[PDB]
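Heads up: the structure comes next, in structure tokens.
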Amino acid sequence: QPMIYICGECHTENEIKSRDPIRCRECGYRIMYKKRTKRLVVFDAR
Amino acid sequence: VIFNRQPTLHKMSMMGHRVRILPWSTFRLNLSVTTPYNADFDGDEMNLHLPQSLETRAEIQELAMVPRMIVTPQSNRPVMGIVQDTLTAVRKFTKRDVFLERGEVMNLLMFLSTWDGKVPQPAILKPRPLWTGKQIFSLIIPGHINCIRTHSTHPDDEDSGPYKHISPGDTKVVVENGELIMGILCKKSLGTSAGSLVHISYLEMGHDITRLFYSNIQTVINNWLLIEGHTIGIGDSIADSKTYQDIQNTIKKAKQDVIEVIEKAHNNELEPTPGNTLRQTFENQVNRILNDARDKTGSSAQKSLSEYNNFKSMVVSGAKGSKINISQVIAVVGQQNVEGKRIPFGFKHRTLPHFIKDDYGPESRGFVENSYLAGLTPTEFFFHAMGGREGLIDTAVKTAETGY
Amino acid sequence: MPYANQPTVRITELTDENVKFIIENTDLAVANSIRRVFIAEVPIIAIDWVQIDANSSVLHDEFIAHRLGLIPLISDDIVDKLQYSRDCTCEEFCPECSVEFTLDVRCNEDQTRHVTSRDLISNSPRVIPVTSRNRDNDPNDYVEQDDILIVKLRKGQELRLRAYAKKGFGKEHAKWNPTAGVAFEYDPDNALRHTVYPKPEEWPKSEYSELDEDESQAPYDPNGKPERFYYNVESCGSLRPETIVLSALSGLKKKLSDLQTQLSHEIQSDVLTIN
Amino acid sequence: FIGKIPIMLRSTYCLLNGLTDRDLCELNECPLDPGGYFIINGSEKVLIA
Amino acid sequence: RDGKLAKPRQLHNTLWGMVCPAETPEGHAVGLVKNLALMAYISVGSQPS
Amino acid sequence: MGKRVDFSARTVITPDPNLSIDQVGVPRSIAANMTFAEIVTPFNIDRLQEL
Amino acid sequence: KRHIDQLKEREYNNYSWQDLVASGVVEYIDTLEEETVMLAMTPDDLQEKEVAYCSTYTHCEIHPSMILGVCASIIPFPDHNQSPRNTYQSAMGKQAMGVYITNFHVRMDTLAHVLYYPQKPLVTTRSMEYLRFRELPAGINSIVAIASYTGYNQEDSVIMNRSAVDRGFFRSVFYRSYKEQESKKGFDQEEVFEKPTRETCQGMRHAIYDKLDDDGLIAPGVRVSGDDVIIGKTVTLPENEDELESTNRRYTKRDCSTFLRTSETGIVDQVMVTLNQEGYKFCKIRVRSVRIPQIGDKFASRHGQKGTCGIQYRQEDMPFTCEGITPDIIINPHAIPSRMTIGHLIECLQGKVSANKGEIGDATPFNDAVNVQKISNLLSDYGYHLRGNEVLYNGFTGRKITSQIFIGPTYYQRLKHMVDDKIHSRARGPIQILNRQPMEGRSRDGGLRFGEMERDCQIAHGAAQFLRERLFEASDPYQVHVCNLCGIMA
Amino acid sequence: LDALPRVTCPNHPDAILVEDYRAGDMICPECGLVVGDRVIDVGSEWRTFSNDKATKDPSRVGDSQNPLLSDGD
Amino acid sequence: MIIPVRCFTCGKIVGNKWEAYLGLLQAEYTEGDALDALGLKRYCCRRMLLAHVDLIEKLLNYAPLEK
Amino acid sequence: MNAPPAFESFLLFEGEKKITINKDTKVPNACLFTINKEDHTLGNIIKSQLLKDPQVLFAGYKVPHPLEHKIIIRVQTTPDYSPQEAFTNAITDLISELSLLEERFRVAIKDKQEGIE
RNA sequence: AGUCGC
Ligand SMILES: [Mg+2]
Ligand SMILES: [Mg+2]
Ligand SMILES: [Zn+2]
Ligand SMILES: [Zn+2]
């Protein structure tokens, strides 16, 4: 469920885990950067 | 596999090699084959083809393989000889003053390949063990390869001096029974010159042992280099107060003499040389003066170089650059010119707006007084860029036409 | 054996920061190899695994991981109690072969926050922290000792991660350099003529050349050999300078004794047939 | 209305032309960006003299 | 383009403080693509009236 | 008369003095990706079986 | 000088360059008019004059080093260099990487290289101030020795201090942005961003669809590689025109999803979803990759000396001096004399004095400073050899090196062009259908051309079977039946 | 051989046929025998412009003229 | 960007001297002396601190530290 | 990418052994020791301890290729004394010098100094 | 196409 999408500026979640238009509610922007995985990823310090 | 490069100007540009697997991501090449490919490592790509049968692998191994591409039929002299840094280190190493302790010889012996295993007796037994440079080199030279002469560097005399009885001087390169008897090695001995040592190994003992001989020489000399070192610094670009005064004074003599030729021309006292016009004569005469000035001063700069100098060691070895480069760095850059003649009057009868109309004097029209060390004055700088552009453009235009 | 050349040591000068000393009656190769050991072979503790929960900072993830990888670790407490990841039986990491750190910070204030190693904390007992006032109620205070600066943050940015430091040595990665600097010098009057000065007057005499306090400059001695090596080991602080030298000598002894045992194993196990 | 003409970036007809260092940092545009080039379908297109 | 040696490739005398002396490609287009000098400026045009 | 070929490779080149004159050092990725077609004999069969 | 005092005053006054033009003390001169003026080089010369040259001047140069264009001004002491040497630097300086604008973290540029720790140059030209080059540096100050050391560095390559690349020297981040559109596009065919499944779609390359999110595109922070499919686009197509069920399976829609074929490793940095100018749901996704300087990456000083990193050594094996300040790069001494790039050498000596004094150094070309002897003299006051050399010890056997090596700072650039992108090999790839011969670029994983000229070379080799192998059996071999009674293939 | 809705594994009736695009081969998951006549999507294949010029397209031996609006271009 | 922890050349830790450094320039402008008080004798460590540009302060001004 | 993992520089491989001894046939009484996963730090020191020994005729080491962790040591002795024993003794001797160096150092630190720990 | 690499 990709029901995240941090907004253009209000940074509120978008809750658009479907086919509806990607307009952020409350906030006018429609550029939606995507939130990180809960997945763990390691970096060796090297 | 056969590896190659483009453009493939001639058969030596594409040759068979054996792969040897290493870490990281680039093709590694034995430095000495750089010249027949005309590569550098300034960023050049190379392409490799792997044959796919025993018949083609046989055909490459027998015909195209690099120890067999050594003496080219392009001009019956070797295609490859010792290059770059090793070549300067070989010059430095064969000089008669080099001596090694038991430890350094054992270390060099250890890097050699065909070494019989018998440490030769040091040329000096007492007061302490010492091996000379030439001596250790004699272990590398194959079975009995034997040259002569090939001394012809700028060391000794333009020939009559050595006949004044064979005061060994110290520059002839004599080898016998495959053992180096005397004299420094250089481009003239090891280079791709028709009469060279590498030529005699190939011609005498066969291709394979010569192939191991290139490998063997480059490796031993490079380790010695590691203890010896080599560098270049402003120390190499500096002469003395006396040379520098004499350089200025000699340019002052030349410039004043040009003004004399201009005054003779304006006075109309001058007469043309037969077969030419008055401008051509004036121009022939001023050009003869500024070149002669340049060469006299260059020859002065060559005279002042101390023997320890790193800069003189690269030119004299015959590693990179020439005598003329030393002149430009130390004494004077010299005349600039386009299409042969002096910088044209691109403006109305001028070269730059900085000058007065009609100024044939050497500075307003071309000739730069300063050296690369002193820096070029603004005008001198721009006229130099005009002369450098000719060199850039010619490279591109010539490249297309020869290609066709 | 009836030719082994003793080796006598002398400490000139010592601080908590550097240790400067002279070795005499030894070979250059010994003097040399010992130097290569101070750099490469002294083992130490540095961050090796970084797992990042959140990164909203003005910096990419690996960049935070990297800078963090270089933060110096007080290994004054013997790293010998703590094993290597490979020899240690456990799956992955463990308390006996690893040290655990956590960093969790966020900028809620209307003021630019600086994130510094003091914010990184040892889950491990205070015998292996970051080099920031964990031991320094130092009367010689430098009104900072912020140790290092991991990143900078503005309001609303957060950084949450955990990291597992390991023992490893300088031969594998530069973060495990025990040295800040390692000066080495010998024969400072160039007596042996191992280097040749053209115009020998232009060179400045060194701090040990004083022996010829005279301007006579570099007297020759042809029967000589190398003697009297001068050192200046400087520590980055991740390890006491005296301890770096002593551990180096031991590591090199352990390394040599192992080569001897391996060589013994060549004739003891599967007897050699060289004769 | 007859049509839409491309604006050269940071000219007096751009929105960027009056703003200080603070507004431009705010708008997400680098104060040090020279401007002077068109933006066409998301590509920076510069004309050549 | 591609086969024609010429004098409009060589730095000309008049390019003094007008166009950079040494900032033109090293490829086949050498000297044809030039780069404006630092102090150089270019007239925008005006009515002769 | 000139066409693209298969079994071909290209990289940047760097110098190696410890290398013989007719050797060329080649990266692991190119060595693993490139192939040579060997034919099986009744004796080297055991080595190929290993490969 | 009173006009100058107003220009100092500008820090809090309305006085400006336009006021300066209004005093009529400066003029604008086009190239046609510049032909007829008598133009003094510098106030100095216009002053001393009495019977020295002439006295009719009408204009004077505001500063002679202004004749340089933008890239040529980065290069310090350009007048101590051989002229074409300056031209190669103007190309390469433009070629280097670094930070290219500050707001770059939110720009979706197709391809970018950002350096970790750019430094402003120790040696500078006064013009560089006007380039904001202090704000956006392109490289790093190396400690450099011109030595031969191990011969790895011959012919324009360089030995590097591997611990220096480890402590983070010249590290870079690299970004590529992949972009994709959901076109409504066709008559009845339709595109959707969604996770494909081998049950109900056509295509299914063996590459892993499992990293795709349920949205149809991956998510930030997940590690990606050479075969990963980053965005899941599908094309419902056939519709149902092939009568009957046409269901078996995988019949509803074909696959055409977008996948890695250029960034053969990295992390997903960002995933950005929006809608583009056409109004379609649109996507951009960025991957950050980190390039460590390695054998094959290409570098250059500012005086047009490019060369490849030929090997890297530990900080143990580098040669070292006194304190043991081991050099990060060793550039081969045979490089200088034939190219005459003497200015590079002044920069070490200028660089050594600036760093050591703590004051940044001037290297603007045309001045009265006589700059070679006087820089050397400062350096001696600091205590080094007055002309730069140092006694460096051999890093291996600890011995002293017989001569001295020239060492000091120099700004160096890591250039765009890096080995990991160029490397290439083919072992039977795709085949183009106009020729049934191998592909051309790496973009289609192609082979290399065995050109007209390479062919000619093999004839001279008389290796005919190999010539026959390469122009035939290795690329495009075909069997045709021809009639004997007439030579026609049909 | 007219029967091939992508089916041609001689030993056992096909299950699926996977495309090893880079090696240019058609592979059968539960054995190993190729069935090639490789074509990794002929639309990718025409893209034989690269070092050669491209956005005037000399390689343009084929315009598209958007036929899905008309009856046939 | 930010100051690199541990000088490239030799290895001496150095990020720790940055904040102290900017305070010195506000005080004693003698950059040589300021570098000297921090203890960066040898010039590679000195170029490290001497040549760096602290780009992070400009970067901090973009409104979203969250993307 | 083709760069080895950096730990592979010093860890012995599971199918390898630390030292290997092969005879030379060019000259009588001589040996070639292969030291794997070692460098100049080890190779250079063992060369110097052997050259100190007066029964040794020849001693030298060479790292065959820089990218490849391995050194070779050639040693040759008089017929009356096996070359292997000189090598073993040369290490033990060296072990003894370093041990005495360590004892003298700790004691020298033990000399009236303060802050020694 | 153009840019660009040698
Ligand atoms: Mg090159
Ligand atoms: Mg190149
Ligand atoms: Zn002659
Ligand atoms: Zn647990």
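Here chain H follows Swiss-Prot for its numbers: 7-79, in order, are the residues you see.
Looking at the header, which is where the method is noted, we find electron microscopy, 3.9 Å.
Using N, Cα and C of the backbone, Cβ positions are placed for all residues, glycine too.
Residue environment of H:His18 (Zn(2+) binding site) contains 9 other Cβ atoms, counted within 10 Å of its Cβ in all protein chains. The Zn(2+) binding site feature in Swiss-Prot is assigned to H:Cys15, H:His18, H:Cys34, H:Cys37; the stated evidence is experimental evidence.
Annotation of the published mutagenesis H:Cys37 to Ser in Swiss-Prot: Does not inhibit interaction with TBP. Inhibits the recruitment of RNA polymerase II into the initiation complex; the original residue is retained in the structure shown. H:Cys37 (mutagenesis position) falls outside any helix or strand according to DSSP and counts as coil. Residues within less than 8 Å, Cβ to Cβ, of H:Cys37 (mutagenesis position) and separated from it by at least 6 positions along the same chain comprise H:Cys15, H:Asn17, H:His18.
Here Swiss-Prot notes a mutagenesis experiment, H:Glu51 to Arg, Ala or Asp, with the remark: Defects in transcription start site selection. Supports a level of transcription equivalent to wild-type. Residue environment of H:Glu51 (mutagenesis position) contains 17 other Cβ atoms, counted within 10 Å of its Cβ in all protein chains. In the three-state DSSP assignment, the secondary structure recorded for H:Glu51 (mutagenesis position) is helix.
In Swiss-Prot, the entry for mutagenesis H:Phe55 to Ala states: Partial loss of HIV-1 Vpr binding. The structure shown retains the original residue. Just so you know, the Cβ of H:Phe55 (mutagenesis position) picks up 16 other Cβ atoms within 10 Å once every protein chain is counted.
One mutagenesis experiment named in Swiss-Prot is H:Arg66 to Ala, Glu or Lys, and its note says Defects in transcription start site selection. Supports a level of transcription equivalent to wild-type. Taking the Cβ of H:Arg66 (mutagenesis position) as centre and 10 Å as the limit, one finds 10 other Cβ atoms among all the protein chains shown.
Rounded to a whole number, the distance between the Cα atoms of H:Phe55 (mutagenesis position) and H:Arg66 (mutagenesis position) is 10 Å. Looking only at the binding-site residues H:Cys15, H:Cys34, the densest Cβ neighbourhood within 10 Å occurs at H:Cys34. Shown in sequence order, H:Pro16, H:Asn17, H:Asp20, H:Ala21, H:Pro35, H:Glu36, H:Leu39 are the same-chain residues outside H:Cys15, H:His18, H:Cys34, H:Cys37 whose Cβ sits within 8 Å of the Cβ centre of the Zn(2+) site. Residue pair H:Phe55 (mutagenesis position) / H:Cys34 (Zn(2+) binding site) shows a Cα separation of 33 Å. Contacting chain G by the Cβ rule (under 8 Å between Cβ atoms), the recorded positions H:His18, H:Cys34, H:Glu51 reduce to H:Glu51. Those recorded positions from H:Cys34, H:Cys37, H:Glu51, H:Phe55 lying by chain I, with Cβ under 8 Å from one of its Cβ atoms: none.
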